[PDB]
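One structure below.
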Amino acid sequence: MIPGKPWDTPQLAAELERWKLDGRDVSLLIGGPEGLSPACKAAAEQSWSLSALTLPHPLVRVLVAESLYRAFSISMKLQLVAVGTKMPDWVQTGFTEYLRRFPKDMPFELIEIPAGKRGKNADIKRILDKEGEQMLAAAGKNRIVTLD
Amino acid sequence: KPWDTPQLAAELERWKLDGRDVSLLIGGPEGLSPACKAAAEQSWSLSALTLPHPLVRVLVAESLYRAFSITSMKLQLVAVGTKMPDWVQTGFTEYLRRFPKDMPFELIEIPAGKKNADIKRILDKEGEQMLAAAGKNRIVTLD
């Protein structure tokens, strides 16, 4: 039972090197939502913990938008105002089309705010302040609800 | 305060009653600015949001591809093919079921089990197919 995140590049890249040199073939098993069968877990040479694989921040606004779509699915308008951290292409293309498929009578809109540069010794506090200025501008006089 | 379906469902009807339009604000990874937090009439926590299970095998495949990229052993990713969310790119399900052979590892998708009466659980049947695929390989599990 390996602690932490053994799939993370500093650990996995070194472990793959060892697996290649060992020469034996490797199977990495992932079950469904109910998990792996006891026989699979008993056969394992290494056991990694699924719970440590957390939700990437760019998907937060995706899950929230879906939550609101579902809630509207079962005059006031709602805006999701979110910082647009870059998500993977295999999500972004699908998410743009997902939003386009919403019914026209759904009073929901996603507004994405440009994410500030987070590079070499960037001042996070001022980056956050500038994102917040743009978020509050988009919200105008609406009721403000924060999710964090 | 926790973001979830029952609390969101109740709050949405409440929001209509005072009539004002509503903006839900999500910051960057480091959080919201002080001015955003000060302006909030209501605050929700996203702590209990988790990665959708079908994306687990996708993120693991990404990790494997990237680790191979910076380094006669064959590695197989043997994963139950849980249905993709509605917002993943069209054709991605098919891509994961027909993973390209020029990738540095193989992706074997176990069909997500589902009428017939028996005493085998769905995960018992999946587990039989997984151990068949794995054979005499070294086994790593993620669960």
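The count begins at 1 with the first shown residue.
So how was this one determined? The header says X-ray crystallography, 1.6 Å.
Quick reminder: no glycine exception, Cβ is built from N, Cα and C everywhere.
A:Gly31 (S-adenosyl-L-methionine binding site) carries neither a helix nor a strand DSSP state and counts as coil. Counting every protein chain shown, the Cβ of A:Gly31 (S-adenosyl-L-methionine binding site) has 27 other Cβ atoms within 10 Å. Taken from Swiss-Prot, the feature S-adenosyl-L-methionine binding site covers A:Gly31, A:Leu50, A:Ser51, A:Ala52, A:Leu53, A:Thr54, A:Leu55, A:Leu147.
The Cβ of A:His57 (mutagenesis position) has A:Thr85 as same-chain neighbours under 8 Å, each 6 or more residues away in sequence. Quoting Swiss-Prot on the mutagenesis of A:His57 to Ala (Swiss-Prot position 129): Decrease in activity.
Taken residue by residue with DSSP, A:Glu66 (mutagenesis position) is part of a helix. Residue density at A:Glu66 (mutagenesis position): 16 other Cβ atoms are found within 10 A of its Cβ, drawing on all protein chains shown. Swiss-Prot gives this note for the published mutagenesis A:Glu66 to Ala or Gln (Swiss-Prot position 138): Loss of activity.
Under its mutagenesis entries, Swiss-Prot includes A:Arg70 to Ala (Swiss-Prot position 142) with the note: Decrease in activity. Sequence-distant contacts (6 or more apart, same chain, Cβ under 8 Å) of A:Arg70 (mutagenesis position) do not exist in this structure.
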- Mind pulling out which binding-site residues among A:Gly31, A:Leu50, A:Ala52, A:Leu147 sit under 8 Å from chain B, Cβ to Cβ? A:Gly31, A:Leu50, A:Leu147
- Answer in whole Å: the Cα atoms of A:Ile74 and A:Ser75, separated in sequence by 10 unmodelled residues, lie apart by 17
- Message: Give me the CA-CA distance between A:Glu66 (mutagenesis position) and A:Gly31 (S-adenosyl-L-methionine binding site), in Å, as a whole number.
- Response: 24
- Task: Please state how far apart, in Å and to a whole number, the two most distant Cα atoms are among A:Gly31, A:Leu50, A:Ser51, A:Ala52, A:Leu53, A:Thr54, A:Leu55, A:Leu147, the recorded S-adenosyl-L-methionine-binding residues.
- Result: 31
- Query: Pick from A:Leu55, A:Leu147: which of these binding-site residues has the biggest number of other Cβ atoms within 10 Å of its Cβ?
  - Reply: A:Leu147
- Residues that sit under 8 angstroms from A:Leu50 (S-adenosyl-L-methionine binding site) by C-beta distance, when 6+ apart in the chain: A:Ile30
